Amino acid sequence: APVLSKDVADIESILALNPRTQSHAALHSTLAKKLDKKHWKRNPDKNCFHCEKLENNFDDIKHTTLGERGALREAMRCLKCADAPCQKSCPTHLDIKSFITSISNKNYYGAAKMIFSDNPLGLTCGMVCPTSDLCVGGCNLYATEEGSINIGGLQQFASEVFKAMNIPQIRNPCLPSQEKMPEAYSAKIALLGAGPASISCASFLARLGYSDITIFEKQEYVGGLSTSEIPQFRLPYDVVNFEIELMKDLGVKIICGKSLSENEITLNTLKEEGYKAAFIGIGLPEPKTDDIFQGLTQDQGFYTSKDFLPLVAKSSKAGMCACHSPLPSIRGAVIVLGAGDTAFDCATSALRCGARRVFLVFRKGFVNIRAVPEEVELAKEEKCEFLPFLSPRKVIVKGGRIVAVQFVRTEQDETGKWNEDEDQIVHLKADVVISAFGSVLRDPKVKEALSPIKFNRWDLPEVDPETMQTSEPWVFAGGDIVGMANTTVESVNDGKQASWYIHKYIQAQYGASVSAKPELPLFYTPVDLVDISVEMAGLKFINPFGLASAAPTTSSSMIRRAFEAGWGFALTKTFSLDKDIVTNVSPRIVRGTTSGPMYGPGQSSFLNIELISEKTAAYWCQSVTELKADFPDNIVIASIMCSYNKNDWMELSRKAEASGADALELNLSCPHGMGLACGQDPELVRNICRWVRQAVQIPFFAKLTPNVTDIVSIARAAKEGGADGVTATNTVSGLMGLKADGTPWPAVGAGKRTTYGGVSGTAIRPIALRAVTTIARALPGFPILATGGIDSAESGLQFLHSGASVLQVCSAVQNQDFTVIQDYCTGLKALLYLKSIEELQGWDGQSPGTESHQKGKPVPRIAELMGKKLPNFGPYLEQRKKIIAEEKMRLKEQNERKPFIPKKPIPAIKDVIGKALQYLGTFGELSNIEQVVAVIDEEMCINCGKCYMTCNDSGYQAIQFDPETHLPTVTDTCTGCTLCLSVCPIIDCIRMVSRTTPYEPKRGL
Amino acid sequence: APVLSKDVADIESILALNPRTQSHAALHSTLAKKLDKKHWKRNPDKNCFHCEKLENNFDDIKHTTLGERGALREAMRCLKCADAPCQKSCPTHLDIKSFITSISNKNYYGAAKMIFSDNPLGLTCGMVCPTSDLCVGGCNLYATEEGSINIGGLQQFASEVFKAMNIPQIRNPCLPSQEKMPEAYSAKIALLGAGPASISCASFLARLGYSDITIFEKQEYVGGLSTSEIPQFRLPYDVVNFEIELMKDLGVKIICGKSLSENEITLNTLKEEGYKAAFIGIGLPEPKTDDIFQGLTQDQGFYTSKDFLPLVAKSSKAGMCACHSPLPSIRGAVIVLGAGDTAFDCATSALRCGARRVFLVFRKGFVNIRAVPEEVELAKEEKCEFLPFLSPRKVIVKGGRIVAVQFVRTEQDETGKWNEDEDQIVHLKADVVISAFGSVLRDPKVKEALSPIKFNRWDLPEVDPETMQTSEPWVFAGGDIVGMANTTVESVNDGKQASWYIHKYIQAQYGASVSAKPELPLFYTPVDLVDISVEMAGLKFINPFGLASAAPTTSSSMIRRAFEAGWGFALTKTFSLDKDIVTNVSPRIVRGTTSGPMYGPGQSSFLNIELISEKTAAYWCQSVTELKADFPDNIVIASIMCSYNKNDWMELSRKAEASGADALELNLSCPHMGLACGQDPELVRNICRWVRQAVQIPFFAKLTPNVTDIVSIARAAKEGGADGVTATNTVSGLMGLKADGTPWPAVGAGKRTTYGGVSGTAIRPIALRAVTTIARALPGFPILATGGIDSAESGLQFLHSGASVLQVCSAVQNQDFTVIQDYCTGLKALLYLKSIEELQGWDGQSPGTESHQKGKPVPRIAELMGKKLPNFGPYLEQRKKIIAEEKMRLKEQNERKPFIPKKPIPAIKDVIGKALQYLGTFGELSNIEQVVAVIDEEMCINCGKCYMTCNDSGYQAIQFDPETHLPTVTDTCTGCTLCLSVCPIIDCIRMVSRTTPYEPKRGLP
Ligand SMILES: Cc1cc2nc3c(=O)[nH]c(=O)nc-3n(C[C@H](O)[C@H](O)[C@H](O)COP(=O)(O)O)c2cc1C
């Protein structure tokens, strides 16, 4: 017979690339290394002077785009700062802390709601905001080596998921019915220009209740520059359409083919027609021109950005127009003049039109570029050449075509003045010239249509920077036309700012006043109407979330603020009779070491050696009376503890009941004598519950410790004793760790002493979930208040599904603050709402089904790629690029949005409780016939070989790892243990599927 | 009475910036936002065209430098890939996977050892390698949004900590005594030039045993370009000195003031003197010059990089030269000609000399820049202006000074071909001109000294790319002189490559052969001599680490490979008699959800529903016989399980003993106070009694943590005759449910599951408590620890807790068997460091945390400390001004010895149970020795997490400044320690003895 403990030839071969520590230094010549390097190349090659062909390629090129995997990582990284500087640096004042917290908790709906509440064009902005000069520029994490947070990408991700949910925006639920609205809200309102500014203004006015809002747009398309000029490869047109439809959900009307101009629409005609207010948001309609380009035509090869970009947009944005137009034929060398976003977008867009080479020419130096570094990077990575200190002087035309442009050198003198050197010239060959100096408002007919408002020095409408009001009280203006800023978000903010004062003005015209403090409404959807209340043990909870008896309930003043924030209920820190007064030691609460040396947000656990409340029973009882008086609908549960003494338990419970507590929670941590604690002995628990039951009439719950062999026996004892339910569970006994010198942490006093503490947080969730599930199955219907690692609506729902009715939280608040309640509530509403949407059954909660991707970007479904074994690196990547380019050329030759409606009642909390219990059982109830095997999606793989390493040293050596492509392949020896899927860095790259081939366990002999 | 549940004015004030969800959208004008943005600005302002003052400022400007906090985060992020592409892309073939794994496990020594084993200039390279064109360029994580790993920074960090340990390099321990070495090793060896190439070559030759190695250096200083030209602000001179001294530890001699030149040292004179081999590593000594600069002097303002950089280095690098030297007085506009590293370093260095403005002039375009993006970024961020397509023609000299440089425009045609346009000129004003075209070897005297070796077309020494041998068999060459590459790492590799063939050549000259397979020695230090063996229950373990009975021991072939890797011991997967045969289900092993949606490396836990081994007892017994036959020194423990039956346990135990197992481990998971035998003291006692009377070898009872009192079970096992206990098995739990209520793992069409066992770091607190409580209750009773052991550090925690050996499962599932190397070097280092008196302030391998920002030391300037100047907005501007003034003040103001153990290095037996002295009851903790939190404002990153945690989970004791976002702990602090626990910056907050009167908050008197 064979050497059983040895790998046969076949296995030794499959293990060829398995890591093995070397006993000697390696020997590889420098020449050999130079030759091997190209095979594994992932990033750009600095020695490569030409970037792949991009003709007709409008694929997303943003470096900030995130997929779910990446978004969760980045969201978890965010410090979720107080008085956040990023928010202060955001023109629309987005509550970044809150929306990123929501993303980290997988509550994409809540994140999107927060985003759109302050920015109606939340998705567009996430994609195009020059964050380095805005929110990200103020990020505290810039002070770390890893750097600032990708705020834009996170905003984009949450907004994209919300868009995919196809949920409509609704009228504010707290507004009176449309027919009960004061006459003033029917005032005819007009907005000129359907760009970011007007879309934002109209949206906020609609939120306030105005029912007659009309945006008059000159063109046949809507969205402004977001549609007509920003490239499809930066901002997909479907994003613009999505935001406009959300606005239309509020009743805003849009009429195209209508222009603000003499003989057409004017302020006078609007006033004559009965309009009560007007918002001017027409932007800067004309290109900034240069005399030297006079007379040049497109046929000769000359374009202004205003000519060029819309042509490319109309050809690349399906839905923009009804016309099916061809992409501008740009052949040869292209010269783009300018240093702002316009210039860089013209440069990159020129490449999509077939340009062989592109030159970005600046009048000043590289240091003076106006576009943010991130925008510049897109042109630079696509090999556009930059030529600084250049001023155009002449354009040479031959054979009806531009063939060159002559420039003069420019300089900065000992004064700060820019001069041109006539004797120093440049003759640059070029076939196409695109002027991208910027835009302005010149049309005399448009200016005349704005009579008689005052215009400033810059010949632009003058407005009060705070109210956005022009010299005419009923006319306001915002966006590019005001000339203060040139960003989508600032234009959106201008409309937002204007909406409040337009509201104030209109109300005043109808003899009504408005609050001195601005009150623009938030963003709402049907999800917000979802009822998340629940009844348990005769008590009505407005929502299932509450504060556990712990550090967050150290003082009643804290509970008050928690109720003000929206928490459904709260436990007082555990208190006792005066004779049981205690004194805490310090340090006493430490971070968990359960997930490695990761500091800051999201600690996976905490350990504490804290005692009961140091505050008296008198303080707590009076506090309870105060809290119940001010928050009658918020449930207050008094947590109490006594030694094993009947008179004490009856005295304290009665005192707590007399204070007005809705219920009591009995802390069974007091030692005695099965263990040392009362909560570890069924007999003691039964008696304690009996004493309390005969002492009070209100409901009471026994808080169980997980530190027992059979927690069900304790729960049963409590039930037999008269308890109305149980709280599962308290903290897990443990020792968090020791320093290298052997001393503990926490370390108390000069002696550096410690004692076993209680572990809390996500690290103990598996223990708490098992406890809740086992009790729910053994004692059906017996109320369970869950506690142990609840830190999101998703995790909360897991406990509800496991049999719990309400959810207590401690560690999640210690890791953050009381505002997480907003996230938990919107998150739970969303989870319940989605269960009624038939079209989204493939999603896992708020997570869309994972689509094949790389870096969060969808993988091209080209027949010429699937199954080609072409990883994203080295020569293989070059091949992929060639195939994609050919596909784009092939697509070139070859030349609606409805909201989902619930198709079933939205489940209430009571309808989901215990629903997961049906899947639990004994091991014997599990099928050993229905086996599975792992299957890898090569298109999502990042070639790390972790699946391979795990199967090799922790599995069945069933994966082949290719030595050239670093692509893994699961073979037929797979047993479906699932370890590979469990260690894979890419979500859903590996999936377990039903085994189709014969299965037979490996018996060795 | 007052309203107890309400915050008084004072507290309401302190809570002013505490987060509170808003009920309405915010209103802030665009103008207001523009004005407020500047206050919080962290990153560079794109509108700022003037670079900060950098005169005489040589502070580290590398973006890759990491501090411990940052290094740990990045190391944990690394996928630690199989057949890693980063290593393949590293010229010295560094085992990046392994050294980064060591860093993630806090084993900086092991990381440094791995680095230096393949690269003698590991620290220099970590700091200067153009990683984007090397290792990082092939990083698999480039395929994720977050991007590739900062490999260089990690290498730099580990190497810096090692440098701080001040541990010397030693001769290979396995080499024969110096006196027993064959005569061949005394062969006189000469190396020319003390740069990276020669330092590397000499180092490896010394490792091989050569005792007469001399490097002859022309200059008075050593280190080559690392010393003479690379800026101090990129590569501190102390780094070079450190690596030089490590080499000298091996006996290599360096003689300065000796040149390879016709009238001095020549190949002929060396041969005449008896030298047996010579390595030429003199680099490229002369600057590449241009005819137009002929005659220009430094006084006129002209320098070549070879003139300039050494001048700056000599004045900025303390220790480089004997006497002090002044910083070149560079005033006015500076023109730097070139596009490689040389040019960019000249540009940045010019600013340190006082340059007002710097222009980098390129003959080609920006796209053609030779330096990697990361090098270019340093000059660009310092506002250097770049002028492309420029070729110098004349240096206008008036009044004995350069006043300008006249250039001609350049361009590229059809076949690339570079032309110069004579009619297109530029007259650029400048006061200083620095040519940085590169370097060459031209000195006829030096070339003649190399007679008669063959030179190639490039007039450089010709060498075989594989052996580095010249036309003369006894002469080799490497580094810049060969002209193949221009990087420190490639030069180091050239010397490394040459060392093996020099060795082969010398041995052959003495009539000795060498292995066909290259065998360069690894890097060693005294730490490697540390004994980590331990004896337990009469068994001798070569090291305390072993594989737990689990997935990593699924097959005996795997245990074999584990022993080959170096694991001290291993458990077989639990096996039973034929009648108890089982069949596993699938899926059965899933990742933990204990630390959020973080995928890939370092899962914080796993859950499994796996059964005992599916392989027969016959297979395992034969396997044990085989394993013990081949690995007699590695301990093999047979894990067995039977139902509650005497005959069965006696039969199986005897069968396992007969196979040759060193010991047995009894799995007490079989259902027979719970449902398992391990949960009942009576059953455990009996089972152990049966086995005790059946076998003579030692046996250990594996305890389950799922019990009220684990000590009672351990005691039962001891009373039953067990020789020790294994604490502990997995924790019972449910890892989680999907949003639809289905579990994971989900088995079969019914998507069923059952309670599984949780393993990994998430259960370490439970296992640590178990080990410590058992160790305290049963002094001296052997304990084998299991539960979250994933590093030498964590292993030491268990040893300190009372365990003698350490079992591992999850850490291997997360990686592979090679972690054993990390654990062993890590434990050796931890024990070694305990003997170093000067490092007592360190926590294990972690140096005391110094005040820093982004890992860089905070300047200790009197006008900075206590100024309340955070690192953002106007405050940052002030800080920079203060620092610049300090640098000017410093301008106004014109040995490395190894630590020696001063106590015996502790053996494992000396550390076991040392932590027990600190554990006790809560009553044994002092409630009088209280502490309070103290924040180091210089380390703060202004997130406000301490503030939020104290507000909603504490005592509202922290003031958070509304302008500086700096926190201040007030006297109401109770020392609970939550703030310190949530702070993202390691050691920013520290707990200190309270000095002011302490009185517990009672709420009511
Ligand atoms: C997939 C898997 C299989 C296991 N199989 C066994 C087994 O057969 N016998 C046993 O005594 N313990 C078994 N264990 C438990 C381990 O030996 C070890 O006690 C546990 O995982 C705790 O250590 P860790 O934190 O290093 O993983 C298993 C654990 C896992 C994850």
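So for chain A, numbering is Swiss-Prot's, and the shown residues are 2-674, 680-901, 908-1017, in order.
When the header is checked for method, it gives X-ray crystallography, 1.6 Å.
Cβ from N, Cα, C; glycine included.
What Swiss-Prot annotates here:
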- A:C79, A:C82, A:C87, A:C140: [4Fe-4S] cluster 1 binding site (BINDING)
- A:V129, A:194-198, A:218-226, A:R235, A:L261, A:480-489: FAD binding site (BINDING)
- A:69-100: domain '4Fe-4S ferredoxin-type 1' (DOMAIN)
- A:978-1007: domain '4Fe-4S ferredoxin-type 3' (DOMAIN)
- A:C126 to A: No effect on enzyme activity. Reduced iron content (MUTAGEN)
- A:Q156 to E: Loss of enzyme activity. Reduces iron content (MUTAGEN)
- A:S670 to A: Strongly reduced affinity for uracil. Reduces enzyme activity by 30% (MUTAGEN)
- A:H673 to Q: Reduces activity by 50% (MUTAGEN)
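On the structure: features taken from Swiss-Prot.
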residue : record                          : CB count, 10 Å
A:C82   : [4Fe-4S] cluster 1 binding site : 25
A:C87   : [4Fe-4S] cluster 1 binding site : 28
A:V129  : FAD binding site                : 25
A:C140  : [4Fe-4S] cluster 1 binding site : 28
A:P197  : FAD binding site                : 33
A:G224  : FAD binding site                : 26
A:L261  : FAD binding site                : 28
A:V483  : FAD binding site                : 28
A:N487  : FAD binding site                : 19
A:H673  : mutagenesis position            : 15
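Outside the domain '4Fe-4S ferredoxin-type 1' (A:69-100) by six or more residues, the chain places 107, 111-113, 115-116, 119-120, 126, 135-142, 147, 150-152, 154-156, 158-159, 162, 486, 488, 490-491, 493-494, 497, 601-603, 822-823, 825, 828-829, 853-854, 856, 861-862, 997-999 with a CB less than 8 A from a CB of the stretch. Reduced to three states, the DSSP call for A:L261 (FAD binding site) is strand.
Taking the Cβ of A:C126 (mutagenesis position) as reference, residues of its chain lying under 8 Å away and at least six apart in sequence are, in sequence order, A:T93, A:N120, A:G153, A:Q156, A:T489, A:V490, A:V493. Chain B lies within reach of A:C140, taking the recorded positions A:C140, A:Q156, A:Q220, A:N487 and requiring a CB-CB distance under 8 A. A:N901 and A:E908 flank a stretch of 6 residues with no modelled atoms, and their CA atoms are separated by 21 Å. A:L261 (FAD binding site) has A:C140 as its nearest neighbour among the recorded positions A:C79, A:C140, A:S670, A:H673, going by CA to CA distance.
The two recorded residues A:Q220 (FAD binding site) and A:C140 ([4Fe-4S] cluster 1 binding site) have their Cα atoms spaced 39 Å from each other.
Secondary structure at A:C87 ([4Fe-4S] cluster 1 binding site), taken from DSSP and collapsed to helix, strand or coil, is helix. Remark: A:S670 (mutagenesis position) has A:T575, A:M642, A:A683, A:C684, A:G685, A:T711, A:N736 as non-local neighbours, by Cβ distance under 8 Å and separation of at least 6 in sequence. Cβ-based crowding with a 10 Å cutoff singles out A:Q156 as the top-ranked of the recorded positions A:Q156, A:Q220. Comparing Cα positions, A:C82 ([4Fe-4S] cluster 1 binding site) lies closest to A:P197 out of the recorded positions A:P197, A:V483, A:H673. The separation of A:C87 ([4Fe-4S] cluster 1 binding site) from A:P197 (FAD binding site), Cα to Cα, is 22 Å. 5 residues between A:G674 and A:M680 have no modelled coordinates; the flanking Cα atoms are 9 Å apart.
Considering only the binding-site residues A:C79, A:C87, A:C140, the residue whose Cα is spatially closest to the Cα of A:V483 (FAD binding site) is A:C87. Between A:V129 (FAD binding site) and A:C87 ([4Fe-4S] cluster 1 binding site), the C-alpha separation comes to 16 Å.
For A:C79 ([4Fe-4S] cluster 1 binding site), the nearest neighbour among the listed recorded positions (A:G224, A:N487, A:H673), judged by C-alpha distance, is A:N487. Counting every protein chain shown, 28 other Cβ atoms lie within 10 Å of the Cβ of A:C79 ([4Fe-4S] cluster 1 binding site). For A:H673 (mutagenesis position), the spatially nearest entry among the binding-site residues A:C140, A:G224, A:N487 is A:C140, judged by CA separation. Cα separation, A:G224 (FAD binding site) to A:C87 ([4Fe-4S] cluster 1 binding site), rounded: 27 Å.
Cα spacing between A:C87 ([4Fe-4S] cluster 1 binding site) and A:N487 (FAD binding site): 19 Å, rounded to the nearest whole number.
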